[PDB]
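Student: Let me give you the structure first, and then I'll get to my questions.
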Amino acid sequence: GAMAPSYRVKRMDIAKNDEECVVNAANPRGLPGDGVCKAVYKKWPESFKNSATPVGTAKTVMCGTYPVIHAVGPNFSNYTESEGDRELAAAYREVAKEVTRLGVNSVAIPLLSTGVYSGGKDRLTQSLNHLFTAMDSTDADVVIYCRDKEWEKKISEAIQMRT
Ligand SMILES: COC(=O)c1ccc(O)cc1
Ligand SMILES: [Cl-]
Ligand SMILES: [Cl-]
Ligand SMILES: [Cl-]
């Protein structure tokens, strides 16, 4: 574990992370995708061998010895608010299981279902609170990656609020 497990937030490409493993905002079919998923495909393409997994699950594939945890959040275009909320919570619970299983001291994680799977809504708070619910019982250092300047400030505030 980390000596003093922490949450941090950085505004940059998750493909440049300084953590011991990465969470991909994957599609269910293991396709290259767009946004975070495309960046992960360019950096760790070997990790897309047999990475297809259902919505609400996570599947880890090694790139060398570097673990890529493919986490499939729901696309809110297809799910009801109720069913999507349940699947988004479930995906993060499966990320916490994998992070624990791998024995890593640190993990880089994006906010699932906040980009092209958001169904055109702002889901920062919804997605971050499900991240915290899953990861709070883990002892890895968690580093959340985002690209928007206003989101960085809001994620940083939410972390500092609970310290
Ligand atoms: C946290 O978001 C990213 O890491 C990211 C990377 C590449 C993109 O094109 C978009 C977002
Ligand atoms: Cl960058
Ligand atoms: Cl997304
Ligand atoms: Cl963002």
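Each position is counted from 1, following the chain as shown.
Quick check of the header: X-ray crystallography, 1.4 Å.
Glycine too: its Cβ is placed from the backbone N, Cα and C atoms.
Annotated ADP-D-ribose binding site per Swiss-Prot: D13, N27, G35, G115, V116, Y117, in sequence order. Quoted from Swiss-Prot, the note on mutagenesis experiment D13 to A (Swiss-Prot position 1343) is: Partial loss of ADP-ribose 1'' phosphate phosphatase activity. The mutagenesis experiment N27 to A (Swiss-Prot position 1357) is recorded by Swiss-Prot, whose note states: Partial loss of mono-ADP-ribosylhydrolase activity; complete loss of ADP-ribose 1'' phosphate phosphatase activity. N27 to R or Y (Swiss-Prot position 1357) appears in Swiss-Prot as a mutagenesis experiment; the accompanying note says: Almost complete loss of mono-ADP-ribosylhydrolase activity. According to Swiss-Prot, the mutagenesis experiment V36 to E or F (Swiss-Prot position 1366) carries this note: Almost complete loss of mono-ADP-ribosylhydrolase activity. A mutagenesis experiment is reported in Swiss-Prot for this position, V36 to A (Swiss-Prot position 1366), and the note states: Partial loss of mono-ADP-ribosylhydrolase activity. The annotation that Swiss-Prot gives for the mutagenesis experiment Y117 to V or W (Swiss-Prot position 1447) reads: Almost complete loss of mono-ADP-ribosylhydrolase activity. One mutagenesis experiment catalogued in Swiss-Prot, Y117 to A (Swiss-Prot position 1447), is accompanied by this note: Partial loss of mono-ADP-ribosylhydrolase activity; complete loss of ADP-ribose 1'' phosphate phosphatase activity.
Give me the structural setting of these features: burial, nearby parts and distances.
Tutor: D13 (mutagenesis position) carries neither a helix nor a strand DSSP state and counts as coil. Its Cβ placed at the centre, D13 (mutagenesis position) has 14 other Cβ atoms within 10 Å.
Proximity of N27 (mutagenesis position) to non-local residues of its own chain (separation of 6 or more, Cβ distance below 8 Å) is seen for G33, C37, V72, given in sequence order. In the three-state DSSP scheme, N27 (mutagenesis position) falls into the coil class.
Under the DSSP three-state reduction, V36 (mutagenesis position) is assigned to helix. Long-range neighbours of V36 (mutagenesis position) (same chain, six or more residues apart, CB within less than 8 Å of its CB): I14, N24, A25, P110, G115, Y145.
Around the Cβ of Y117 (mutagenesis position), 23 further Cβ atoms fall within 10 Å across all displayed protein chains.
The secondary structure of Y117 (mutagenesis position), as reduced to three states from DSSP, is coil rather than helix or strand.
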Student: For ligand 1, list the recorded positions among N27, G35, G115, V116, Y117 whose CB atom is within a distance below 6 Å of it, in sequence order.
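Tutor: From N27, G35, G115, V116, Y117, counting a Cβ under 6 Å from ligand 1 as near, the near ones are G35.
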Student: Can you check which residues sit near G35 (ADP-D-ribose binding site), meaning Cβ under 8 Å from its Cβ, same chain, 6 or more apart in sequence, and list them in order?
Tutor: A25, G115, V116
Student: Would you mind reading off the Cα separation of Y117 (mutagenesis position) from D13 (mutagenesis position), to the nearest angstrom?
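Tutor: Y117 (mutagenesis position) and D13 (mutagenesis position) have their Cα atoms 18 Å apart.
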Student: Please give the maximum pairwise Cα distance, in Å and rounded to a whole number, for the ADP-D-ribose-binding set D13, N27, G35, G115, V116, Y117.
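Tutor: Taking every pair among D13, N27, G35, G115, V116, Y117, the longest Cα gap is 18 Å.
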